[PDB]
Amino acid sequence: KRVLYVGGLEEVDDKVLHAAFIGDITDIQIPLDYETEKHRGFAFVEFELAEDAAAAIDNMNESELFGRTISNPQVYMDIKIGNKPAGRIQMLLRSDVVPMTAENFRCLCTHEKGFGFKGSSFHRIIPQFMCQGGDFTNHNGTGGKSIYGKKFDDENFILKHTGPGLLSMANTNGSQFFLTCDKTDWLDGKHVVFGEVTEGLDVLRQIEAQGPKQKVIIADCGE
Amino acid sequence: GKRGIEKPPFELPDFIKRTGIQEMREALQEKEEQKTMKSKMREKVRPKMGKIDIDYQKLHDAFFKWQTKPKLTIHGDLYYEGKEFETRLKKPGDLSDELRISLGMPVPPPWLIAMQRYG
């Protein structure tokens, strides 16, 4: 119970969040108005009963040592349909089934390879079949490049697109990744399913309802 | 043995269509159709001026200066019941203009990564 649930502080930064908590070891602020600060020690982790409602850039930030403000990597991409946000798809990319495609989706969300889903759009979206995007080269599913080159093989097809928010590596799998909102067992054996959005399944359903008639692009994304 | 089809009669060349004999020829033919036969031998026994009478050097330049050489085929072409439809040799490994336009492929197809992955 060393992590906090500090909210009420997008204008804040990690240094401004950790300056009040300094010996904080972890400080990961969410894309919404929430952050979690964790101290390594035991006496320094009791900041909720010690510096609650602390002033963070002329704003009070109440700190509670809980997990109310919120392994397989989670590609958390605020997928925006058009100029408005269609929801934050926190697609838990299944590293237990397809770890290479899950790491490719997580790196495309985090934009650590120079290109990826942070800013790309899904130009191959079908109604309750597939929504394929992540290609940052041609922006149509006909470009894209994986970590091994332009084209990479699928890792494993142990998972299946059996429900909403299930993510697969679209194609042979380069930078193309497909989110599924329904059953896609007919395409099994060709696209390796590498995700299941426990959070952002409503965002995947909104992306499937919008898909393309609208520019469904995740401008903000990360791990 | 075609026996069940109908075809357009003719398409005039571009210099003949630029001179435009077809418009007043069709107007004269439709006026003749709306004429009665009583009016036909009435105009036979009393004729009138002005058939087309546009100029001469427009037709002269259409025949000589606006003359375009057509696409003559090879020495070894054999015509048959078909022999006017197999123009795809649509190259293999090459898309179409409609596939470039409707899928947003600039002169990057959306299936290019799948085609390169399949080899």
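Shown for chain A, in order and in Swiss-Prot numbering: 5-13, 15-27, 30-77, 138-238, 243-282, 288-299.
According to its header, the structure was obtained by electron microscopy, 5.9 Å.
Using N, Cα and C of the backbone, Cβ positions are placed for all residues, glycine too.
One entry in Swiss-Prot concerns the mutagenesis experiment A:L39 to A. Its note says: Decreased affinity for KMT2A. One entry in Swiss-Prot concerns the mutagenesis experiment A:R47 to A. Its note says: No effect on interaction with KMT2A. According to Swiss-Prot, the mutagenesis experiment A:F51 to A carries this note: Impairs protein folding. Under mutagenesis, Swiss-Prot gives A:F51 to D with this note: Abolishes interaction with KMT2A. Abolishes inhibition of KMT2A activity. According to Swiss-Prot, the experimentally introduced change A:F196 to A is described as follows: Expected to disrupt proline isomerase activity. Abolishes inhibition of KMT2A activity; when associated with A-191.
With respect to Cβ neighbours within 10 Å, the mutagenesis positions A:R47, A:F51, A:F196 differ, and A:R47 shows the lowest count.
According to DSSP, A:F196 (mutagenesis position) sits in a coil region rather than a helix or strand. Note on proximity: of the mutagenesis positions A:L39, A:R47, A:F51, the one nearest A:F196 (mutagenesis position) is A:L39, by Cα distance. Recorded residues A:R47 (mutagenesis position) and A:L39 (mutagenesis position) have their alpha carbons 25 Å apart, per Cα-Cα distance.
In this view, A:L39 (mutagenesis position) is surrounded by 12 other Cβ atoms within 10 Å of its Cβ, with every protein chain counted. Each residue contributes its Cα atom, and for A:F51 (mutagenesis position) and A:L39 (mutagenesis position) these two points are 26 Å apart. According to DSSP, A:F51 (mutagenesis position) is assigned to coil rather than to any helix or strand.
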